[PDB]
Amino acid sequence: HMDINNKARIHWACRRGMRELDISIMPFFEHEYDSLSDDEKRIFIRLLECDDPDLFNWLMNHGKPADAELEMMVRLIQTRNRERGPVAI
Amino acid sequence: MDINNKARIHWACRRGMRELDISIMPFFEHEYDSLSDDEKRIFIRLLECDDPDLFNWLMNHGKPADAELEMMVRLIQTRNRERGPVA
């Protein structure tokens, strides 16, 4: 597993194949990663090892991961992104 | 307004953006009858929003300024997450 303290390397791992994933994951990393506990950081890194179609399904709420830690992290990304992004009228 | 004409609500769930296909229509088909009248009215209001906003909101690229719309987006998310495949 990638070292939780090597932020620039984790940032690279956040760069994905798909537009919707890059809009979601990379800004979450840039604005939220420092707020995470070590356990949460380890989980985030594990989430990045998942395939893009699964990440997209999960971030889009087409079901969820069977792994509760991954589910928790997907939900955390969604929550933080919803609160940080544009408030649209 | 018209919360009873499910055929027309169904049609309004077919969006110009097909990115919205996995989310809105299946929510309607599986969850609409569970909604209160107030929730149904808010869902119909949400369907009048523009597709770029709906897609942003459903992917948590920010949220509606309107708290009713925010709640409804979040309910769609929750229900879709609970109903979809566990991978």
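The count begins at 1 with the first shown residue.
Header entry for method reads X-ray crystallography, 1.2 Å.
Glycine residues also receive a Cβ, built from the backbone N, Cα and C atoms like all the rest.
The DSSP secondary structure for A:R15 (mutagenesis position) is coil. Annotation of the published mutagenesis A:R15 to A (Swiss-Prot position 14) in Swiss-Prot: Flavinylates both FrdA and SdhA; the original residue is retained in the structure shown.
If you draw a 10 Å sphere around the CB of A:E20 (mutagenesis position), it holds 17 other CB atoms from the protein chains shown. Annotation of the mutagenesis experiment A:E20 to A (Swiss-Prot position 19) in Swiss-Prot: Flavinylates FrdA but not SdhA.
Applying an 8 A CB threshold to same-chain residues 6+ apart, the list for A:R15 (mutagenesis position) reads A:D22, A:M26.
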